[PDB]
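Trainee: Got a structure for you, written out below as structure tokens; questions coming shortly.
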Amino acid sequence: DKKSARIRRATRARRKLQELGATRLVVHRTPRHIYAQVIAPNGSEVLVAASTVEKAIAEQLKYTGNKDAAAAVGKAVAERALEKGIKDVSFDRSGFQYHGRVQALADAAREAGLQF
Amino acid sequence: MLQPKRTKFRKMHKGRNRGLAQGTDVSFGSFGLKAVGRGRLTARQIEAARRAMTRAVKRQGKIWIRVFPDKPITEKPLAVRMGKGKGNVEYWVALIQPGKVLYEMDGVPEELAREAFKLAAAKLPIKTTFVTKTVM
Amino acid sequence: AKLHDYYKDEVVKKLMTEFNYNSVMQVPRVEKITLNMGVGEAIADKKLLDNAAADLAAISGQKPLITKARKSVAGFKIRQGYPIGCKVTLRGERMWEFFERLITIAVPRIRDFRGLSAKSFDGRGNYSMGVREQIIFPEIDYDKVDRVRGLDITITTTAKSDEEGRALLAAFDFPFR
Amino acid sequence: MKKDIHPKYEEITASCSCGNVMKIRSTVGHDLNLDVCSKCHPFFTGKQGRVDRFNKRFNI
Amino acid sequence: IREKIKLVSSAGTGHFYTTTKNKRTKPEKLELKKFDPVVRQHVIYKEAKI
Amino acid sequence: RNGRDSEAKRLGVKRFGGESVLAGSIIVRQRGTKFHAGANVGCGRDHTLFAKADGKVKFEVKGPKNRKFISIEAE
RNA sequence: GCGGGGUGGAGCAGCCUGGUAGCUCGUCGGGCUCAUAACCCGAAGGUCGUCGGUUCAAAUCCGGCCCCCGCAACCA
RNA sequence: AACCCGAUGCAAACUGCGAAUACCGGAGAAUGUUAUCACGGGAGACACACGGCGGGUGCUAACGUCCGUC
RNA sequence: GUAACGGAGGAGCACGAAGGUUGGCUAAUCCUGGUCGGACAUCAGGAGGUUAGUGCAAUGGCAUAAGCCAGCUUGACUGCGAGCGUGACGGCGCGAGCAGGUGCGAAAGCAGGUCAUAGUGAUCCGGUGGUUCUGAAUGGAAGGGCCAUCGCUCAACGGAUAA
RNA sequence: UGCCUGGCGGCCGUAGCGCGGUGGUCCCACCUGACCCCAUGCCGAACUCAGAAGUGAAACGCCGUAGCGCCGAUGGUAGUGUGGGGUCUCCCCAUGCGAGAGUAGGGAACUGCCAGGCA
Ligand SMILES: [K+]
Ligand SMILES: [K+]
Ligand SMILES: [Mg+2]
Ligand SMILES: [Mg+2]
Ligand SMILES: [Mg+2]
Ligand SMILES: [Mg+2]
Ligand SMILES: [Mg+2]
Ligand SMILES: [Mg+2]
Ligand SMILES: [Mg+2]
Ligand SMILES: [Mg+2]
Ligand SMILES: [Mg+2]
Ligand SMILES: [Mg+2]
Ligand SMILES: [Mg+2]
Ligand SMILES: [Mg+2]
Ligand SMILES: [Mg+2]
Ligand SMILES: [Mg+2]
Ligand SMILES: [Mg+2]
Ligand SMILES: [Mg+2]
Ligand SMILES: [Mg+2]
Ligand SMILES: [Mg+2]
Ligand SMILES: [Mg+2]
Ligand SMILES: [Mg+2]
Ligand SMILES: [Mg+2]
Ligand SMILES: [Zn+2]
């Protein structure tokens, strides 16, 4: 079970962030799509979200499951966060390696102005 | 003479023997011999009683022993003073509480069972009573 | 390649009909082939394990992974972490090429070949066989062979049962007595 | 596959007595001549008492 | 079996740390970058006799 | 052959539920994490749980394993 | 009570410091002799008191259980 | 006869359960010659005994012995 | 917290990685198939679920693993320390956080040795290195102080004497 | 507003298993390739990337189903604080507290935020 393995991999960092009380930028990656959510320290409320499943992001992208799409989502989530005034967040790779698409999303979010 | 084949520990605290027994019902046979008194049953006593009832039934029917002597009893040799460590294990006992079914019998008539249990009871240090299986 | 092409072109159709599979995904697939050599003599001489590895490399076309004792065993006079075997895992193109080479060339070259047992399935549709001599593989050179080394070949399949496993191998015309 | 750790593996021509020719990747490098193959091997092809003996030898 | 050794600052302050070493198993001299409080910098410290 | 024992280590709960504590105060001494650190509680090298903020001690059972956690509710 | 033992048929090693049973004699086969002994050549024979425990592994280390030695077993 | 399954017991150094009490903390009332705490002057004492309750040891022997608590 | 010549076992170390961090990983045992290969080696699959593991006793812990593997490393840092635990005392222990400087990580972070609890010895005397201290008329020096560190199976282990 | 799916939580078995059925528009999964980025103590298995021909087979989700796990009274029983009593190695009485097991029974979770598809 790849998912269960990934969740195990994600748990240590997620528990740490919860203990720190940090606002968390959670990323989910699938072969076809990438998702970014900014979740409140409680972990039960999503402040802002952006994904390749959203039409506005999807329409401008050739493919939703590549690094270019990842960068688009990173920029989108960050811009929405900045309007909300979040500014400072902690990146939750959610058991995925900090590399490739996940890394492209993060770099875009940093470029956009989210601090992490 | 019943004895544990092995034990985690050689010696055991004296302890106490309060409370009523578990296993108060005839569970394997038609008839049983139940303890009405509290006490210790030594392995030798259990064997003596077993031999008496077995001979009375003349190797007919089946006998269950519901008690097992798993408690080691130590004694100090004669002319030893107090102290210098706990004594050596001399024999094994089962702790008996009132209500404990000691033995059970099946495949014999009730009158024969009553006679056999009377012979066995004469070997035991505790007062006993004849019991029969019940529906509930 | 060729056997992979054959699998898709012919084997799938034959198996689909035979088992009345609802989906193509139901049809058994050859997941991987693992070649293992158990070099017990390695404990005496390290070079023997190296030579065995070189033989496995030549047959596989792939650098072998050295295996080491999971636990110490007095009987075999082995301590945990001591290298006592080598293995190669073949997947995809390399697997299909090896599978072809084995059936087409190596298996015929087996001495006194009378077919392979069809009872060598593990109960889960996976087939294991042993090669007594590395000579059968053309890559190995008889003249340069220092010692006769055997190997054990396992074919891991997605087949749920042995019947599906034997059918899959039969479709490729794997020799069976 | 990792680079520089594996044996050289190239397509080679394998020829048999039956005349079957197969081009396969191998570490052998040189072209191979084979005595037997799956096509011509007896098992694959399928090419693979006393009372009778008595009567034949001692027919009267 | 383990013997006490000094780790002496390369800064020439004369500041030293002390630790133990298994000399038979590990003959090679221990060298570590450690804080030298005299210079207030991390510098190389090298093993010496206690 | 017997006759030996070690000194008692004075482990156990030092501050019970509802007790007001200053930051730094030891709440429980233990071997291993019989109790786990919750909010505003730290875990020392010997698994001592101590207050990281002033407040009231709170014992709670939480998570899939139903583990006991000690937290400090800020005053 | 405290120590030391128990290993081819006999007497002794090996234990300490686990893996890796020796020596002398005796026994057996062949030889020398008229024959026996002596002598010469070749060979076999303890899985280590008896269980358990530890160990990947026990003659070896630990703990009984048995046996056999030594010392102690006292002061009113 | 392993294992496994059904039925039956046993445990100071067993626990997939679990009290009463005790203890720690908080609040409130009444009662109590502050009964509390700190600091300073002066000590004595550090052979305890029996009885009840919970135990180790001993033979659930001792006007025995060793702890806990009254 | 708690005694007995009560019941049972251990320690007088080890480790420059077996420490730090980042990334990853998950056990025992059994069954089936498989060259040599056997009760037991390595390989494949299944069951099982920690019945494994933890440098070393036992107990409590441990999957977010504290277990296992790899990369880079020296936080096995120096000065301090709110607050607290445990002691008749000498002492011993836990500790956020602050300053300086550092390692790992993209980052959040984590790191003041090791899953925790044994692995130890006061004072005196003396040794070694350092030092904005002292320096018996004065300048030095000697000697002393201060800081770092070394020498006791002082094991009858709060150590009567060097004997 | 409902239905369906994904992500993050609460909660931590009345929530987990087993067994049977069911789903691919989207989503998800498997999947298709790999010169790449990146990876294998060997292996594109995994990790990773570039994709979308195929299939819901597996996985996963959903629905149904007590073979189980799990939950679980009432009453009684055991124990026990205080006071009292006896035939005192153990009990009894008054009063207060009151299990464990077992029984009847329950039970195939519930729920918040955000996003997407559909009606
Ligand atoms: K008393
Ligand atoms: K002394
Ligand atoms: Mg004592
Ligand atoms: Mg203790
Ligand atoms: Mg004590
Ligand atoms: Mg108990
Ligand atoms: Mg109160
Ligand atoms: Mg005194
Ligand atoms: Mg006194
Ligand atoms: Mg007293
Ligand atoms: Mg008493
Ligand atoms: Mg008495
Ligand atoms: Mg007295
Ligand atoms: Mg006292
Ligand atoms: Mg006392
Ligand atoms: Mg202070
Ligand atoms: Mg002097
Ligand atoms: Mg002067
Ligand atoms: Mg002068
Ligand atoms: Mg000086
Ligand atoms: Mg003393
Ligand atoms: Mg009730
Ligand atoms: Mg109940
Ligand atoms: Zn041919």
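The residues of chain D that appear here are 1-48, 55-66 by Swiss-Prot count, in order.
Every residue, even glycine, has its Cβ placed from backbone N, Cα and C.
Pasting the feature list from Swiss-Prot:
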type    : residues   : note
BINDING : D:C16      : Zn(2+) binding site
MUTAGEN : D:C16 to S : No Zn(2+) binding
MUTAGEN : D:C18 to S : Binds Zn(2+) normally
Trainee: Have a look around D:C16 (mutagenesis position) and count the other CB atoms within 10 A of its CB, chains all included.
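Mentor: I count 21 other Cβ atoms within 10 Å of it.
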Trainee: If you draw a 10 Å sphere around the Cβ of D:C18 (mutagenesis position), how many other Cβ atoms fall inside it, taking every protein chain shown into account?
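Mentor: I count 15 other Cβ atoms within 10 Å of it.
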Trainee: DSSP three-state call for D:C16 (mutagenesis position): helix, strand or coil?
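Mentor: Assignment for D:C16 (mutagenesis position) reads strand.
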